[PDB]
Amino acid sequence: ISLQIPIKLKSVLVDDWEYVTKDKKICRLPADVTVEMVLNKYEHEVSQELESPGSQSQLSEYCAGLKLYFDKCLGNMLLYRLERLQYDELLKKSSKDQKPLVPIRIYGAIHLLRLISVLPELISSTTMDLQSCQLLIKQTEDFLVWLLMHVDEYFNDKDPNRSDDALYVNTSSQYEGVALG
Amino acid sequence: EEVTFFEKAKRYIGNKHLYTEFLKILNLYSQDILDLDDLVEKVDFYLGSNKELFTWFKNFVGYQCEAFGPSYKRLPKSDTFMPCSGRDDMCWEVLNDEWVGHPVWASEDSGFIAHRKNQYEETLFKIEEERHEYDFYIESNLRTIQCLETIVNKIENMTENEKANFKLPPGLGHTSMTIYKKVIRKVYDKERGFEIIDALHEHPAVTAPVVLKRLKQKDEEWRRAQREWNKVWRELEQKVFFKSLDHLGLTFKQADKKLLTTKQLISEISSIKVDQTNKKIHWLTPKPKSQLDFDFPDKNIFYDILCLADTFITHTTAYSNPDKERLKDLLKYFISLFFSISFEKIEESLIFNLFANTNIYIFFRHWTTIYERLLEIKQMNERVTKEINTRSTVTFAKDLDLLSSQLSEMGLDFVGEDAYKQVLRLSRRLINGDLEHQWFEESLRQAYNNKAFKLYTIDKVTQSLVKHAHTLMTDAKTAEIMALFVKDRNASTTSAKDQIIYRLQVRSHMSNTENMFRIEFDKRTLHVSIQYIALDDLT
Amino acid sequence: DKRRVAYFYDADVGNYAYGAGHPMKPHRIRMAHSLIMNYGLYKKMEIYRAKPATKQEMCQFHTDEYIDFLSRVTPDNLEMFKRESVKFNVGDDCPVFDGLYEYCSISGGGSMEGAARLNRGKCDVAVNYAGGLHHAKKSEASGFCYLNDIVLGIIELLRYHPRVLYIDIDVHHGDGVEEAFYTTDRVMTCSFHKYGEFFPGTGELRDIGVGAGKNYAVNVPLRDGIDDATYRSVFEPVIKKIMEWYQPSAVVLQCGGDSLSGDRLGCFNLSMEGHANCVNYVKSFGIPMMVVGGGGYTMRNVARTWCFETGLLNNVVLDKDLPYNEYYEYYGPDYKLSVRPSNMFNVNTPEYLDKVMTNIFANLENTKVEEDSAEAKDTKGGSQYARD
Amino acid sequence: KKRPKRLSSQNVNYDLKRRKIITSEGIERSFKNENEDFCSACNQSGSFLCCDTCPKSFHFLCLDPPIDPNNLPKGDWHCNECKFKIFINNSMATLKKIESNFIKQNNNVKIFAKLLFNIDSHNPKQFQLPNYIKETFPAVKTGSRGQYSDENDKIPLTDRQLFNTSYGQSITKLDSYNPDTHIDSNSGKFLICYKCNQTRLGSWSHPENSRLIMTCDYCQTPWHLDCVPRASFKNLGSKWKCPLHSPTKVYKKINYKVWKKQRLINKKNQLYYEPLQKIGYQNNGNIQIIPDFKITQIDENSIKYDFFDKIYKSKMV
Ligand SMILES: [Zn+2]
């Protein structure tokens, strides 16, 4: 089982690793675009692009499965140790707000890219049918190329040191102290 | 010259990788990525030295935002929102809430290194904590004594009815609430300290007298221990502190051995040669003939160095008596001929071009180094002499004997006598090998306030000079060079027509691998000049 | 010329020790005061004892939870106090000691009391050796500094003065003050220290502030073994240019023996004369001055040099003779008021200092409870028996 | 003549310590009668919590439920896959077909259902980049604790060099004469600085004329410490990049564009070359000099031509 990723999103993931571990920059969680609308726009675009031979049912199934998997996988294999305390703040806020918080309303597509990158290590670690494997990897390829065609409007390189919106914020000294402590 | 500017830049850069990086920078400016300021900053380090090329580039291109430094990254507005109770409007308007600095980002997740101190400085810090803990505990105890003495004085004029009920808040009626807690925590146990401070707080006038008595006898024994430790502290610090103040001089005994060698001096003169040649190639085709010049303002220093050498002759045992005599006469006569001194007039000894090999160059470099060291000694001598002559010892330390009398017992003190002559006799006895070297080190440390750090290895450099002058006669080439210098030196107006034959005859006399040194000497102002022309004539 | 000087010393500020084998030592302030009293300087001086600061009197720079932690912190219950011990960065580089809250309150109260005495106009020079902490951030403790009382003094001066200038002359420069006043225009921060694998790691030639505080942060990185002459050459012209362009109404000076020849984590080669002639030069302008002390890991030299700054602030020249005190055993074998400079290498080259001066000039040509607020309340404290 | 034998006293011994005086002389009669220490979820250190019947220890923040030390749960704390193993779905209710009817209950989510089922049987952990992502960029590597480390970061100095490097020779070389830094061991010549064409080694008689120089970490280009604005050397942290190379990120305000380079590609088939046009290519940089991520075989003539064309285009403005 092998999966390939176009080089732009690989560079985006490597830049994310550098921002978190080296530059100490967590993602701007109060962002304009989140995972739910990413998959909604993906569904709408590839629905109006092609015909309807019966692939819309498996399209909806794939996007719903991705949404649920991102909801229940976000604090398991994503979420660097620096960002764990940031997850803690908004989980405590939602506990005070008496509401249930799921990842897809506040988390951006970079964590979805992280999940896509780490997908083969659980694809190889579970017992699953080969046809479903090929279908999953194929739909992963269409999602990857669709994100490639919309990489400029969705992953724009901006520095938080001088811009209000950069899908990234600089970490404070106290935040780093609690995170690494 | 637009079509020749890139070729000129290629020749100036030289290295291929740097040229490729310059091409990348120019293309970055070309694809509307780099603005004018970043390009100008890049050429500031690229072609900054070339003033003509930089001015042409600025005129041709047409050169006529925030700094955003590496530190102080901008915080998000989410971290700004905290209660800020003690802030009014002006305090919000002066203080920035979105800029924070952390040294780990400055260290780039690598930490920081501290300045390493010599073991004398480390034990000086250790003794600083030894002296700190004792008297810190002592004066905290005296603060507690004065507090309980005020309490007892208030007790002495009150009766039993208010003695039974004397409830007080934490602080014992004073501005501090933790000093007394700390001292009664330190004196007694950890678990008993809580109960004793509790009872003290809620029931005074019964436990306060005995606590005051215990603290007073603790004060007495602590002061006795401090006075006992003070003598040990002082006699240790008298030899620790001045050695700690010496940083370069502590390693000077090995730095002088490692650095006053042939290869280091050859490297340090060839570096000046290539510096001058590259700078003139950049600027102007003719090259100056003067580099690494020494000034000779004092004449008695030569006789002092002769005295040191003479003391070294009568001390060593590795040479024969005719060898020692011939070396001594040669050493005296080299000064008697090269500096045009007709005769050595000392009584307390207890233009012209010279072409020489590398041994004579190292020997003369050793002499110039010793000369400059003794110049550093003598130039501040008129200040240090009045410093130790007017050494106003305080009379209170005279009363209870805290002055450093370690060198005063054996006569290493400098009081009542000129510092330079005493240093000369000290160097004589140091060469004689009966000075107990580290005591002379300490005397030089607290004689010229650690500034005399270059005279620590005077015996070592004297031995090196003697060994180098020993090669002036045993080597056939060096002895023949000296004899042909005897033939050359005549104190007559024969310049500009005889030194070319001298250069040709020493080129034929020496080998290809031997180095030549043009030491130019001037009678007026006693000036010297050494020129490096290594392999400029055999080509 | 003649100027009245206010001294703020607390008899309790020296009774707290940070720990065994600790660089920062508040014990030096008490012998500095003892040397001041023993020199007979009390006849031409007025001295008050500043009251400790309260909870909200300590909150004009730092957050509420940081002051609450600093007040409730105690070495006994440090085991469970771990979540925000690393946050505020306390206990890792700055260990917890008894009397930390009292020490911070005393230092802050002294700082804003000196600032208020400068503001009201009774005294022209304010000296607060009890606290000169400058490494403390908004919610972070570094350099064994917990409360940035210098920021409180600066804003208290700003309550009456339009412009306040902060001058730092020791190594381990104050990054907290520059962080506090990085984007404001009415505060200018000037500092002198070493750079390169150093504990602060902050302060660049490009670090001149952002926004309205652009070109309002002066930072002069130095190297090992800078002597008095080159320190004079790097101090006097840039200080004269700062006063001729920025034109401050008050000066906050952080005196200390960290930049002396003998220091633990220090790196400079300044003698007492080199460390004190700069203070004399900035004092010669005549504008009001606030003096604080929060540097120096050595003790025997720090006490003598602080006595020297006090003496020249009293407009007198102190003799080299050292009278007896109850800490007379600390001083060197010569037992003179003289901090002897070391012989270490002066790697501070003149051309590097010249380039730093030129680019600093190119930056600075653009310059062209709260019931007891406003301070101005101290105990008299005139009955001091520190003379021996 | 230090005497720590008799003058050391008996009440207070060697400092930074205590003695039996505070215990024996303390009578007051005034009251008148399996675990691990590596955190195998983020491979870091800190405050630790561990399970009684599990050797794995985690951090307080490295859990699916984020907990804090101030409100830690009482009693036993026991892991997620430990909930799947030592508790329900492996001790009672044995795993026969629970996976299948999890699809049968969760409304046919089968293409992700097995991953969702394996989610609970998996420890919560920090994000780790996969192996096939890391091998794509050869210039980057994993650090000691699992941090990003490209070619911009200098290797950490050894403890032998960091602490025990004698007294005269400092790491920043700020003290004493050090002529070995001016001579490279590759050829034995002198390191000529880029700005000023002088080694400026000086002399031992006048150490003050010596000017410190440093080699570059990329092209080994010498540079004086006084020519470039810089106080001391660069030994801990990132590699010392001399100001003559291409910066990783530049700023051109127009809001702005970052252009954080492309950090190079290995010699596999991903690195694609196609030189076609030299004038007006608009290749946004990322070139190399010769005698998807598209790179062009640019040369001196093409760069100089397009630079001249752009400066002749812009000189109206
Ligand atoms: Zn410091």
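Here chain C follows Swiss-Prot for its numbers: 17-384, 404-423, in order, are the residues you see.
Cβ atoms are placed via backbone N, Cα and C, with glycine included.
Feature annotations, reproduced from Swiss-Prot:
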type	residues	note
MUTAGEN	C:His150 to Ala	Impairs histone deacetylase activity and transcription repression
MUTAGEN	C:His151 to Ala	Impairs histone deacetylase activity and transcription repression
ACT_SITE	C:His151	active site
MUTAGEN	C:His188 to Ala	Impairs histone deacetylase activity and transcription repression
MUTAGEN	C:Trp322 to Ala	Strongly reduces HDAC activity
MUTAGEN	C:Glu325 to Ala	Strongly reduces HDAC activity
MUTAGEN	C:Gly327 to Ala	Strongly reduces HDAC activity
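With a cut-off of under 6 Å between the Cβ and any atom of ligand 1, the mutagenesis positions C:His150, C:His151, C:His188, C:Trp322, C:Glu325, C:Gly327 reduce to C:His188. Using C:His151 (mutagenesis position) as the reference Cα, a 10 A cut-off selects none from the mutagenesis positions C:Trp322, C:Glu325, C:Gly327. Taken residue by residue with DSSP, C:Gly327 (mutagenesis position) is part of a helix. In this structure, the C-alpha atom of C:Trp322 (mutagenesis position) lies 18 angstrom from that of C:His188 (mutagenesis position). Separating the Cα atoms of C:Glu325 (mutagenesis position) and C:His150 (mutagenesis position) is a whole-number distance of 19 Å. Taking only the Cα positions, the spacing between C:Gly327 (mutagenesis position) and C:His150 (mutagenesis position) is 24 angstrom.
DSSP assigns C:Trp322 (mutagenesis position) to a helix. Minimal Cβ crowding within 10 Å, among the mutagenesis positions C:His151, C:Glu325, is found at C:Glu325.
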